[PDB]
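Only one structure is covered here, and it is reproduced in the block below.
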Amino acid sequence: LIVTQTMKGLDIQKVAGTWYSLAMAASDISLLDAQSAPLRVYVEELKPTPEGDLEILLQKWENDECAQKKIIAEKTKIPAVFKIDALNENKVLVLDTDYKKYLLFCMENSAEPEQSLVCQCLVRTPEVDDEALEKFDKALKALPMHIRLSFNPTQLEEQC
Amino acid sequence: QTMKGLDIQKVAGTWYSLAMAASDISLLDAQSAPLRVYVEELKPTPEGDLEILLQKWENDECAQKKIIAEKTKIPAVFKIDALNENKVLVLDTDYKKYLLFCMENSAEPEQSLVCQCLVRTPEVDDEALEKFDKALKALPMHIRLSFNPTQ
């Protein structure tokens, strides 16, 4: 909910492209507890707009299917921070990224900093390197995480 | 990484599942997952075998489970009486406060493993969680759950 893990000098234009949710963590297990859990979403693609906003494509397990969801994150006065505008979450924090291999982000509901925090380690390819996971664990150190998930059922998907 | 000198009759009683971890996300996937079980009581028999009482989620109700595990040639290792080849490994315990164990199954195409950090009372514990995580370092775990006490 704290820790200056904020990303400095973030060029939102360079994170365009598809990504796979490699790992995710929450401070309240109820959030990711199941495929049906609310924050159990899989980032499909990040698409920046000319105005500086962020279009996020997500897949959600939904009644046996795979509902495609699109969230528009709006840039704020602070770079690396975007408003969601979802009903459960309201903020998006880019913690770190090399633009080329990994990307770290959390969604928050500023109003309930305590437990609404959800972070994900995103990767460019469905392959896998231990680098992305090292960085991610480093960021969660000072965070009240109570559930942690690591994926290998593959990004190709075994959970749609 | 088993514990040597385990005196099974000592771990008798009520325990609380403080934390769990599994190699497969499906194992603890949802409060209804198959190994998403909460230890309720440990019951050592005079002969040296072990009875485990669990709390699971079946038919919207938290039903009690009862596993029977028999001794092996190795202390701290128990053969579960089930069709699926199952063993229970007690990695470490201080008897008075916490206990760490894993549950295996060699009938799976690959490996299916789950471990829990148990505590004697409804209280979180920094020593317990610390031990637990260093014990998992050499195991391929893909999911970790930590509680604030409940079920």
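Here chain B follows Swiss-Prot for its numbers: 21-171, in order, are the residues you see.
Including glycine, each Cβ sits where the backbone N, Cα and C put it.
As recorded in Swiss-Prot, the features of this protein are as follows:
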VARIANT   B:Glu61 to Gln  In variant D
VARIANT   B:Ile72 to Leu  In variant W
VARIANT   B:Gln75 to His  In variant C; found only in the Jersey breed
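Annotation: B:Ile72 carries the greatest number of neighbouring Cβ atoms among the variant positions B:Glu61, B:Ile72, B:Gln75 [cut-off 10 Å, Cβ to Cβ]. Of the recorded residues, B:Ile72 (variant position) and B:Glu61 (variant position) place their C-alpha atoms 6 Å from one another. Residue pair B:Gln75 (variant position) / B:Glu61 (variant position) shows a Cα separation of 10 Å.
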